[PDB]
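Chemist: Take this structure, written in structure tokens, and hold onto it; I'll ask about it next.
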Amino acid sequence: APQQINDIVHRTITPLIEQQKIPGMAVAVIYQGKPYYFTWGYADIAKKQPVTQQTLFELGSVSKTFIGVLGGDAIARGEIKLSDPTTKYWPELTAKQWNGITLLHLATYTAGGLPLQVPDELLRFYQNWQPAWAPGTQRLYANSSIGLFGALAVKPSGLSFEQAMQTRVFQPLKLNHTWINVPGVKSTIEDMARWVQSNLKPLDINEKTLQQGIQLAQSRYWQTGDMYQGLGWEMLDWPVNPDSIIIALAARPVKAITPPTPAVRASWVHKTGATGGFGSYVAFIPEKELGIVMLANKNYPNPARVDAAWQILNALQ
């Protein structure tokens, strides 16, 4: 690796691993469209199996980006529109509320207060669930929302969510060691590097609908403060300071972006695994052809991920 990448990575990540007591981590820095790999500590922490470029990590909430891109791909295939009501794809949902709730609302956590997790205690739950606010006014980060989006998004495909993901996203992007097991995602630093490159430069992707799908996942649908909501991905205008980038449930009023702004290449585009309890983090700046994946098992505080990522990307940019 270039000395600059070498320097910034070790100068940044080692202090992170020791301050947070992280047992194992893999990092990929993509610089000018090329990945450079780094590993520390253990996958099997107890039995001391070292992290390698092929170590599988559970992505946790970073999984949502794959759902966002599969959704985008389905839009590009003419299969769904985000303005379609939820009841077009799940008619069993015969409630006062669900009319007026669109796929857009599900994909972007703006349905009106669907919960972060499906309660420990589905068709029963969803029918009974009533919205705290009108659809499309407040963003509340929710698995029960984007998880429902994904199940409905693949109804026109003639494939299970698992098959659609594998054949429309994993295979075309040659993500050979990436798995979903659906009755989310585990992957390797090599595959995640490739995932970052694909989202950094959709124009090198030859599958036409996927290229458009990746691009649609970075459209700006809602704005709250300095952040813009994509499909899975979240974005901020670049340059930004780490402080502006960054402790449970936050339901936030959003401004509708009508029509959604096409992917702005001058963006800090990112997703954290942190709100699910997973140590993964991805960020990239399309216009700089620059990105980073940080995979870990230990769920360390999210502000530390951003600081480290920003350190590295700011140095290289």
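Just so it is clear, chain A uses Swiss-Prot numbers, and the residues here are 20-140, 147-208, 238-300, 307-377, in order.
Per deposition record, X-ray crystallography, 2.1 Å.
Using the three backbone atoms N, Cα and C, a Cβ is placed for every residue, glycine included.
Under the heading of mutagenesis, Swiss-Prot lists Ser80 to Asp, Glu or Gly and annotates it as follows: Loss of activity. Marked as beta-lactam binding site by Swiss-Prot: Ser80, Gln136, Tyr166, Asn168, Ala334, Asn359. The feature active site, acyl-ester intermediate is assigned by Swiss-Prot to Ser80, with experimental evidence given as support. Under its mutagenesis entries, Swiss-Prot includes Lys83 to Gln or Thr with the note: Lowers activity more than 1000-fold and increases protein stability. For the mutagenesis result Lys83 to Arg, the note given in Swiss-Prot is Lowers activity more than 2000-fold. Here Swiss-Prot describes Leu135 to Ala as a published mutagenesis experiment; the accompanying note says: Reduces binding affinity of inhibitor compound 3 about 4-fold. The annotation that Swiss-Prot gives for the mutagenesis experiment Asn168 to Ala reads: Lowers activity more than 6000-fold. Annotation of the mutagenesis experiment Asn168 to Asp or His in Swiss-Prot: Lowers activity more than 1000-fold. Here Swiss-Prot notes a mutagenesis experiment, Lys331 to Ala, with the remark: Lowers activity more than 1000-fold.
Can you walk me through where each of these features ends up in the structure?
Modeler: The Cβ of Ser80 (mutagenesis position) lies under 8 Å from the Cβ of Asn168, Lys331, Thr332, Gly333, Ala334, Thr335, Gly336, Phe338, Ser340, each of these being in the same chain and 6 or more residues away along the sequence.
In the three-state DSSP scheme, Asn168 (mutagenesis position) is classed as helix.
In the three-state DSSP scheme, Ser80 (mutagenesis position) falls into the helix class.
The number of other Cβ atoms within 10 Å of the Cβ belonging to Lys83 (mutagenesis position), over all protein chains shown, comes to 29.
The Cβ neighbour count for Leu135 (mutagenesis position), using a 10 Å radius over every protein chain in view, is 16. Secondary structure at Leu135 (mutagenesis position), taken from DSSP and collapsed to helix, strand or coil, is coil.
Around the Cβ of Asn168 (mutagenesis position), a 10 Å sphere holds 19 further Cβ atoms from the protein chains shown.
If you draw a 10 Å sphere around the CB of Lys331 (mutagenesis position), it holds 23 other CB atoms from the protein chains shown.
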Chemist: Any idea which of the binding-site residues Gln136, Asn359 has the thinnest Cβ neighbourhood at 10 Å?
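Modeler: The binding-site residues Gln136, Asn359 were compared, and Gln136 has the fewest Cβ atoms within 10 Å.
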Chemist: To the nearest whole angstrom, what is the C-alpha distance linking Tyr166 (beta-lactam binding site) and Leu135 (mutagenesis position)?
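Modeler: Spelling it out, the Cα of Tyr166 (beta-lactam binding site) and the Cα of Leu135 (mutagenesis position) are 6 Å apart.
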Chemist: Quick check on the gap: how many Å separate the Cα of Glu140 from the Cα of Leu147, given the 6 unmodelled residues in between?
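Modeler: Taking the Cα atoms on either side of the gap gives 10 Å.
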Chemist: Which are the residues of the chain, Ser80, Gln136, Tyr166, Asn168, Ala334, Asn359 excluded, whose CB is within 8 A of where the CB atoms of the beta-lactam site average out, their centroid?
Modeler: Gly79, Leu135, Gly333, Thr335, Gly336, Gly337, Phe338
